[PDB]
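Here's the structure we're looking at; comments come further down.
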Amino acid sequence: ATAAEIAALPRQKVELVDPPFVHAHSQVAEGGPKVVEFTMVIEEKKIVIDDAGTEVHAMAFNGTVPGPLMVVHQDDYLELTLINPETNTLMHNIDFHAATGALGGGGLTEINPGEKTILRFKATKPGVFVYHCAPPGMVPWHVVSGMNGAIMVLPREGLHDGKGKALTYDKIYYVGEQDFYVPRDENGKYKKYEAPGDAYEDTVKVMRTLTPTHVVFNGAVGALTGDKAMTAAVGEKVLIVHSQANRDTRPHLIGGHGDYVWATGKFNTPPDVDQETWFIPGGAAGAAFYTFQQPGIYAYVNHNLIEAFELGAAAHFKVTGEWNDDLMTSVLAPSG
Amino acid sequence: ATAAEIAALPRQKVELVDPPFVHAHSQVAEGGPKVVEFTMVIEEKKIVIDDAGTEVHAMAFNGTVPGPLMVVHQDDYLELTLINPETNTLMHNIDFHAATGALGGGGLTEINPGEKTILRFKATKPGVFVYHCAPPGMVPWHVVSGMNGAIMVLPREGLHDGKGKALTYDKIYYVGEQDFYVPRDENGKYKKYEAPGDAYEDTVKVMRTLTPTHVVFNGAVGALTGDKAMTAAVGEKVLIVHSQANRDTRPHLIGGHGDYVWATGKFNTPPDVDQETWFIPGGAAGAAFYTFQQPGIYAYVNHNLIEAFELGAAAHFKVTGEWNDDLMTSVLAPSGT
Amino acid sequence: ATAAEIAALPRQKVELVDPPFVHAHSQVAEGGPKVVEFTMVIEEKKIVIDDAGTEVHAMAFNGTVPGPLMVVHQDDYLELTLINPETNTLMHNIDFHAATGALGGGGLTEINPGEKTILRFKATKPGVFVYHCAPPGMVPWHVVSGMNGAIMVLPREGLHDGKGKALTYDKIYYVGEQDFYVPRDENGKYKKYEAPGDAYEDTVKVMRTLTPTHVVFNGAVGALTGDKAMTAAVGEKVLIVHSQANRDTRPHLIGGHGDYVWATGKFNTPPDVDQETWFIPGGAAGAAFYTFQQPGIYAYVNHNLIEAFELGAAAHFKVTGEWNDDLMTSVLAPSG
Ligand SMILES: [Cu+2]
Ligand SMILES: [Cu+2]
Ligand SMILES: [Cu+2]
Ligand SMILES: [Cu+2]
Ligand SMILES: [Cu+2]
Ligand SMILES: [Cu+2]
């Protein structure tokens, strides 16, 4: 397309919503290509990530860790307004792994506090893709301070299985997994600081050990459990988008499966089926589709079970419906 | 589907065998869906994992680490009697990744010492799958103390390649890989404890470093080497099932390949072919098929070669038969310049 | 083939070139199977691997880390002459993951200083494959001292996609990634040693932490950046071969994609498509094919970004050509 051709396309303004929910969208594209417009404000803020009151200086797209999920269709244009308010202290930018050129947009979006920028790119490849900050010289520090999220580029015709059959989800949830590296003093207590830049040197020391102190979903231990559990019902088709911008993960739904999994995240590669545990490399997003067949509590975990149960990488689904005894039954309940 | 129709099905009681061997089974299912019955008793026991005498309090399904492989076919019912003897000290349960609902069985099978339970589930999805203990609040500690194994759900028509050609193995071995986290004293010497409970706090400290002290096949360093090496012959088709319930691994057969590898472990996903090194993420099982074409010793390793040769994750195959010089030959043996 | 047939095949002697470049070869084979002859000399030498003057005693096929890429076609025979000069101190050998039997050749090629050997094997399976040294009882120590490389066995009809369409590259580069484990003294300074054997105990202690001190491409921090960036032009098709003999990696082209990725490295397994980040397990090689669409500087990284930008695993591509504003454009440049 020429610049004139693009200027004649319809514009659509999208309101973002906080993870794990996803803004409203249509699976099959309603019409031809659009310029889809989003706006995000960056907030630097302290977050508390566990029940011991441990703090991280988060650098958050839209004020959440992860940043929100943006949804477009193949061959739409994504137009982002990115704002770094004067209340912040650091320069920031954005690299979309879905985009082609200029370091995924990082080289065109460097904004100091009090600045804004607008970037547009054509979403030429369908799939789920990571986005993250990447300021020169400080790339990994922004990413492991929570400045990352994902976008989904749906095929215009919606999702399909390997053999061209349509896959239509009832519910979608976005789980962003974050490794954090919090410094400790000589008594093994986590340190606190009064500004992000003050934590920089101590944090780099921990990062170089390659071992996170916490690995969490949606920005904190227990964020998606108990009463902030994701919900579904028996018979509902659910798409679970999962991203990790820095470190590998191996998601598993305890009690379920991934019926179709795009473990690479890319919808032109056919999905793996019937998976117990799938693998998403650091720097990628993946998606799993599952139809719930049994009610009750499911845990959704990174299946390095130390990372899930000791370091924080565990969420719940609460699923309503009737029990199927053909699939599973207690023949003799625990007894003497 | 009905309670009635299920009690009408034939029952077959299987006697389990210790890894790396697998109980007798047929690849192609003979006749219709069955209720296949297994019994395992849980043992808490001290095991020695290296030649230095390092001890771990293991928590072992059927007394072995890994637990034994169970084989059924798709749409069979697996019925497990699980027994926690009153000589044990902890509650245990089982989560089958092959099963659907109730945390894979784990929410229905919590048994204290002196208790037993019977669980039945329909094996709806073909593949190899991990099982493991998962008691609320102590999940990784029972897994990394050895409490895990695998099952294989064969398609009823047996295995096939990506394009419908039948693949029939002559023999099957199950390699369970285990990461252990053994606490050290001030001299760097491994510690010993009286009961499993006593080791808990020090072991969680090592677990949180995410760095195992030992990574082993079949429960110990060198367990599947020497007189305990797996065996085959030139021309023999072997299926190697490998599981890791907690940590990634990257198996490789030194001197061979994986001719067809279901690296995800699931037989409706077509296999990768001609693999050098394949990758099984923590919490999964995979399977590789190979036809041996050369005699001699092979080593089967996790190809982080520090984990293989320093931490324990190496086994041997001894293969009989004739050498093929077309595939490889020494044109000039090591000689002076 | 008969014995006389094998004995009658044409021989071709190939001069190797240092990575990241590759010796001249044809994609589509020209004529029937051949015996392709290569000679490599092993060098044990001290190399400097970062900007701080940190030394390692490298053990280097042909004098380089990684060793060079050898290219043959399926069902050719590769015949290697391997020489261990009298000035080295250790026995060495070679295991080709491409070969069948005798531990990949390792059992037949153990040469002490002052010895040579000639090994021939038939390249029966197409793909990229790791090769590395593996002397009994000292395998990891030779591998993590740099003694590894890769070979490519191309299909006789050249590369194709999943749907049997030909893929022809214009340029090929080989990126070998190396994890090093360099000991430190109690002051945190890296140690130096007179002879390789003097470093053995201290190095195995670091190896057993599973945490590298440096993760590099082509043997050193920054080896493929600046004036040594890899080059291409918009519209050129590049094949990037990447190996890691001991530890996993997750390559990503910042600003691009892998249009076709043989992540397993084996050309009978259909490629994944449209990849953002792909995953190569330790002990394997992989290959990614990309057509460049935008000019500029791209970084090619291991996307554990701590490993890329703190520990050394980052390279650059410099790509010439005209900017395409359809794919990406700055609608509003950073402004107050
Ligand atoms: Cu930032
Ligand atoms: Cu990135
Ligand atoms: Cu248990
Ligand atoms: Cu599990
Ligand atoms: Cu060597
Ligand atoms: Cu190897």
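Throughout, chain A uses Swiss-Prot numbering, with the displayed residues spanning 40-375 in order.
Yeah, the Cβs are placed from backbone N, Cα and C, and that goes for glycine too.
The Cu cation 1 binding site feature in Swiss-Prot is assigned to A:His131, A:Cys172, A:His181, A:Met186. The annotation Cu cation 2 binding site is assigned in Swiss-Prot to A:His136, A:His171, A:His342. Quoted from Swiss-Prot, the note on mutagenesis experiment A:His171 to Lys is: Loses nitrite-reducing activity. Swiss-Prot documents A:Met186 to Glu as a published mutagenesis change and attaches the note Contains only a type II copper atom and fails to catalyze the reduction of nitrite.
This view paints the features noted in Swiss-Prot onto the structure.
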residue	record	CB count, 10 Å
A:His131	Cu cation 1 binding site	24
A:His136	Cu cation 2 binding site	31
A:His171	mutagenesis position	29
A:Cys172	Cu cation 1 binding site	27
A:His181	Cu cation 1 binding site	22
A:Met186	mutagenesis position	28
A:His342	Cu cation 2 binding site	29
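Mapped onto three states, the DSSP output places A:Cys172 (Cu cation 1 binding site) in coil. Taking 8 Å as the upper bound (exclusive) on CB-CB distance to chain C, the recorded positions A:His131, A:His181, A:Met186 give none.
The two recorded residues, A:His342 (Cu cation 2 binding site) and A:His171 (mutagenesis position), have Cα atoms 24 Å apart. With a cut-off of under 6 Å between the Cβ and any atom of ligand 6, the recorded positions A:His131, A:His136, A:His171, A:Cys172, A:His181, A:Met186 reduce to an empty set. Other than the site residues A:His131, A:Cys172, A:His181, A:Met186, same-chain residues with C-beta atoms no more than 8 angstroms from the centre of those residues' C-beta atoms, the Cu cation 1 site, are A:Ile81, A:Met98, A:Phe100, A:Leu129, A:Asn132, A:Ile133, A:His171, A:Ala173, A:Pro174, A:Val182, A:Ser184, A:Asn187. Taken residue by residue with DSSP, A:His131 (Cu cation 1 binding site) is part of a strand. Rounded to the nearest whole angstrom, the C-alpha distance between A:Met186 (mutagenesis position) and A:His131 (Cu cation 1 binding site) is 9. Each of the recorded positions A:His131, A:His136, A:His171, A:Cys172, A:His181, A:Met186 was checked for a CB under 8 angstroms from a CB of chain B; none meets this. Checking the recorded positions A:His171, A:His181, A:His342 against ligand 1 with a 6 Å cutoff on the Cβ atom leaves A:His181, in sequence order. Closest by Cα distance to A:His136 (Cu cation 2 binding site), from the recorded positions A:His171, A:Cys172, A:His181, is A:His171.
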